[PDB]
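Down below is the structure, laid out as structure tokens.
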Amino acid sequence: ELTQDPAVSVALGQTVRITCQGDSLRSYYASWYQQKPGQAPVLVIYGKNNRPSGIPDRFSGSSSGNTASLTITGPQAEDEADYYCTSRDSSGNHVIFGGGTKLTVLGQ
Amino acid sequence: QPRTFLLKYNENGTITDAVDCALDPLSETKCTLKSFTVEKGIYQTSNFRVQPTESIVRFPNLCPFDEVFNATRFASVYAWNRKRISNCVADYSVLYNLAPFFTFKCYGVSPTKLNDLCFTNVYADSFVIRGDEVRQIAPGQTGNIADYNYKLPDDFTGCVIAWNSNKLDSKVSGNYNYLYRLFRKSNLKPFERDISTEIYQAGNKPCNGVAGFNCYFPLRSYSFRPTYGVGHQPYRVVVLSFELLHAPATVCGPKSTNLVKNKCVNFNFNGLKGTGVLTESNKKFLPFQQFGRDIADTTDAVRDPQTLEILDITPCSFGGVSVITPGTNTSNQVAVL
Amino acid sequence: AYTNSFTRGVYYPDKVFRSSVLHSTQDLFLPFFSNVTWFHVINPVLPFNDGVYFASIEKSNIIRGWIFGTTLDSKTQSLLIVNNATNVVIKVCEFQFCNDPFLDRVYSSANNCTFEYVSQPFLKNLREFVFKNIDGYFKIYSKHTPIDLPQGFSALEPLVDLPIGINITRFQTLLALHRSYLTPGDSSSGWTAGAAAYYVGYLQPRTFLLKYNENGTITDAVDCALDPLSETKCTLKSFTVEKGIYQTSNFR
Amino acid sequence: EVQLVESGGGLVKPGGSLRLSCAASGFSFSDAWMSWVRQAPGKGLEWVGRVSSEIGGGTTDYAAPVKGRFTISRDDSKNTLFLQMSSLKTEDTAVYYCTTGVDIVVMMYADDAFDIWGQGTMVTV
Ligand SMILES: *[C@@H]1O[C@H](CO)[C@@H](O)[C@H](O)[C@H]1NC(C)=O
Ligand SMILES: *[C@@H]1O[C@H](CO)[C@@H](O)[C@H](O)[C@H]1NC(C)=O
Ligand SMILES: *[C@@H]1O[C@H](CO)[C@@H](O)[C@H](O)[C@H]1NC(C)=O
Ligand SMILES: *[C@@H]1O[C@H](CO)[C@@H](O)[C@H](O)[C@H]1NC(C)=O
Ligand SMILES: *[C@@H]1O[C@H](CO)[C@@H](O)[C@H](O)[C@H]1NC(C)=O
Ligand SMILES: *[C@@H]1O[C@H](CO)[C@@H](O)[C@H](O)[C@H]1NC(C)=O
């Protein structure tokens, strides 16, 4: 069962950090998806540190033991959506998904 | 040679005689009594013991593993499948000596030391390719398939297996289910599949999905028939990979050597290291009892973990030696007891 | 409700075959002629101490399971046994046990787990159980014999050796019934099963003189601290004593 | 290449049966891994099950909360997916998305990446 913060408040032009806590994150590296409000989720960060083609070079992912982190550099006003972390368990090999998080824009 | 000598120092301080303790029983007696003369009698000089002949090891049983190396229909080159293995020993001995395996090439691990180190995870990659690109499957080079269907990293580790399919894939009517790509806009990253079959767009023209002229379908079909010679036959290639230092070790093969009896050997029955002769005994263990002890806590019997047989252990022959001599006064002949 | 124990509760300590020898064993045993509390079904939590000896003289197999652990139903890991009609399941999942766990399918809720095991089923007949936990090993010893506790001597063979290293201080028995509401906090409700009685005995560190027959089976034992004659037998390391005066121990 | 369309779903009494149809085209369908995901309104995504591919053995998995009561299948001839639901409950009111596990990724893991998704359909019980 992954755990994430409810909402993150970061101003414009500042680095945004999104965390995902899980016991089995040493293996089965987590995958990050972005779900726009009233829209189908899309793939943003997968694998070790790369991203699918077409995604702008603004999101980077890293892991350290049982912690997974997401980094956003130069956030715009169109990034206000929901972020989900998905990992796998050793026994059942399920995706289990995550609780998600909320990211907003602190502009005028 | 390294031996033990008894040197005789004179009143003058210079050695004038010596005896070699390793030559004869008489010389051994002289060394033991620390003198150059022995009188009539029987002397106990040393004690002998028969040396061990060899070593044996007995460990528990193994995993079975067959299915991945022999299936009904292998996946295509552009749609290769992967398998996950955990918590089971990898017995690669059955595959190393198997007859119809033709190719065994790798760089990361030694061909014969693959079972002496323990891994954590095992990944098996299975696909079918033509025999022409078997050399091309190695990392480093580019071209068709290697860059458009399946690419390997420069730091790839593990050994692949390739074998012929002359009597298992050839069809008189012709098989076309095996597909490959010759047109890709970008370059495939290592260990990446490409499943989308969108038509290729070449610079311009409105063929962006119309599927007309100046645009070709990238996924072409193979040509797989007894009339084909060497170079076009389909070859089944399986790729094995692994990762290390990210989890406790789970997968690795087993010594469990052969059992021999009626001679003093070194035995290791799940521990209990020792040396002795093994003989069959009529002692009857209880189901939970592994080994037995005689009076004064001496290991009398042990149960073989492999076949559960009852073996009696006794030390191999040892004892003292005695040299009978009539004295150096008369002669130098000796007898040994 | 107290009852004599006689010479019951001995088991195999070391799994080592021995034939026609007299071996002095110092381990965790149940004292001879000790006093054990007698319960009758027709089930309060008891302390575990160094160990517990459990036995029942109940036919039809009403008794099926037990609970073990320290701070039962809390965050600390806990151990459970249920004996089904086909197999025995041993579960180590720190389950949150109820006040009245099982009087009928599951006596606790599921939770995070660390160890599981399934084996052959354990079960006018006698069943005896010994529970221990030392040097990170959980062991159970059991025996069966058709049949107060009879005077017959019988050694309990070892059954399971669990490498788990959980900590246990308290336990509770589980009994089976039918037509019950499965109340978590209430017991003795509904239809009552057949007549059943079970015993509880607490092990203590004692020295024993175990005699092995020609076939490696323990056939007799001596409790060295029971009485002066047993001290003499242990000192002489024999079951027979000739006439005389013997200096056995010291008084302090 | 890629378009995933969802069919079926609606209002039905509890305990009934409903079948959801998802059709995919443009990519190869026998040799790829699918999965099913649901999402309650205002809540996060919830796994449903998997169907896998016949090239490697049928290992169709199901989620723990909905294990046994859901039926999944693959039909490569008509390029359609059938998802049969039985013994419906009051908590089944959510939207369902049929998601292709892998389209273009570096996998090096179990064949589950969730690259491309679908528009989804609404089902209420
Ligand atoms: C040692 O030297 C003395 C003095 O020359 C000599 O008499 C003697 O013989 C020597 N030792 C021996 C063993 O000859
Ligand atoms: C190990 O395998 C051999 C091979 O047949 C068998 O004879 C033996 O009983 C097996 N031992 C165990 C403990 O499974
Ligand atoms: C040699 O000397 C020893 C010493 O006493 C004696 O016993 C033995 O008889 C002698 N032998 C001869 C042949 O003189
Ligand atoms: C495991 O379960 C216990 C009780 O069920 C709980 O207190 C503990 O926090 C859990 N630990 C983890 C890592 O889930
Ligand atoms: C087990 O826990 C109890 C407290 O619940 C503690 O007193 C005891 O020392 C623990 N066991 C060991 C072996 O430390
Ligand atoms: C020991 O076992 C053998 C064979 O099982 C039997 O003939 C003998 O009577 C037994 N002896 C004892 C003392 O149980």
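What you see of chain B is 271-330, 334-527, 529-611, where the numbers are those given in Swiss-Prot.
Header lists the method as electron microscopy, 3.0 Å.
Positions of Cβ are set from backbone N, Cα and C atoms, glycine also.
Quoted from Swiss-Prot, the note attached to the natural variant B:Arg346 to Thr states: In strain: Omicron/BQ.1.1, Omicron/XBB.1.5, Omicron/EG.5.1. Secondary structure from DSSP puts B:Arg346 (variant position) in coil. On its own chain, B:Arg346 (variant position) has B:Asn450 as residues at least 6 apart in sequence with a Cβ closer than 8 Å to its own Cβ.
One natural variant named in Swiss-Prot is B:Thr376 to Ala, and its note says In strain: Omicron/BA.2, Omicron/BA.2.12.1, Omicron/BA.4, Omicron/BA.5, Omicron/BQ.1.1, Omicron/XBB.1.5, Omicron/EG.5.1. Remark: B:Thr376 (variant position) has B:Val407, B:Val433, B:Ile434, B:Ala435, B:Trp436, B:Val510 as non-local neighbours, by Cβ distance under 8 Å and separation of at least 6 in sequence.
According to Swiss-Prot, the naturally occurring change B:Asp405 to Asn is described as follows: In strain: Omicron/BA.2, Omicron/BA.2.12.1, Omicron/BA.2.75, Omicron/BA.4, Omicron/BA.5, Omicron/BQ.1.1, Omicron/XBB.1.5, Omicron/EG.5.1; complete loss of interaction with host integrins. There are 14 other Cβ atoms within 10 Å of the Cβ belonging to B:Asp405 (variant position).
For B:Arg408 to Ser, Swiss-Prot lists a natural variant annotated as follows: In strain: Omicron/BA.2, Omicron/BA.2.12.1, Omicron/BA.2.75, Omicron/BA.4, Omicron/BA.5, Omicron/BQ.1.1, Omicron/XBB.1.5, Omicron/EG.5.1. In the three-state DSSP reading, B:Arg408 (variant position) counts as helix.
Sequence-distant contacts of B:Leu452 (variant position), defined as residues of its own chain at least six apart whose C-beta falls under 8 angstroms from its C-beta, comprise B:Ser349, B:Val350, B:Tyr351, B:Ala352, B:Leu492, B:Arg493, B:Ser494, B:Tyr495. According to Swiss-Prot, the natural variant B:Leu452 to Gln carries the following note: In strain: Omicron/BA.2.12.1.
Same-chain residues at least 6 positions away in sequence with a Cβ under 8 Å from that of B:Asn460 (variant position) are, in sequence order, B:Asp420, B:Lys424. Quoting Swiss-Prot on the natural variant B:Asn460 to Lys: In strain: Omicron/BA.2.75, Omicron/BQ.1.1, Omicron/XBB.1.5, Omicron/EG.5.1.
Record note (Swiss-Prot), mutagenesis B:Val483 to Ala: Increased resistance to neutralizing antibodies. The unchanged residue is displayed. The C-beta environment of B:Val483 (mutagenesis position), restricted to residues of the same chain at least 6 apart in sequence and closer than 8 Å, is empty.
Long-range Cβ contacts of B:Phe486 (variant position) within its own chain (separation 6+, distance under 8 Å): B:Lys478, B:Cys480. While the structure shown retains the original residue, Swiss-Prot records the natural variant B:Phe486 to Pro with this note: In strain: Omicron/XBB.1.5, Omicron/EG.5.1.
Among the natural variants in Swiss-Prot, B:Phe486 to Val has the note: In strain: Omicron/BA.4, Omicron/BA.5, Omicron/BQ.1.1. The residue drawn here is the original one. For the recorded site, B:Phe486 (variant position), the DSSP three-state label reads coil.
Quoted from Swiss-Prot, the note on natural variant B:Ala570 to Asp is: In strain: Alpha/B.1.1.7. DSSP assigns B:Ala570 (variant position) to coil in the three-state reduction, placing it in neither a helix nor a strand. B:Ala570 (variant position) counts 6 other C-beta atoms within 10 Å of its own C-beta, drawing on all protein chains shown.
Across the structure, B:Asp405 (variant position) and B:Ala570 (variant position) place their CA atoms 72 angstrom apart. Of all Cβ atoms in the protein chains displayed, 11 besides its own lie within 10 Å of the Cβ of B:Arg408 (variant position). Under DSSP, B:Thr376 (variant position) is assigned to a strand (E or B) in the three-state scheme. Here B:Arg408 (variant position) is positioned 67 angstrom away from B:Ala570 (variant position), judged by their C-alpha atoms.
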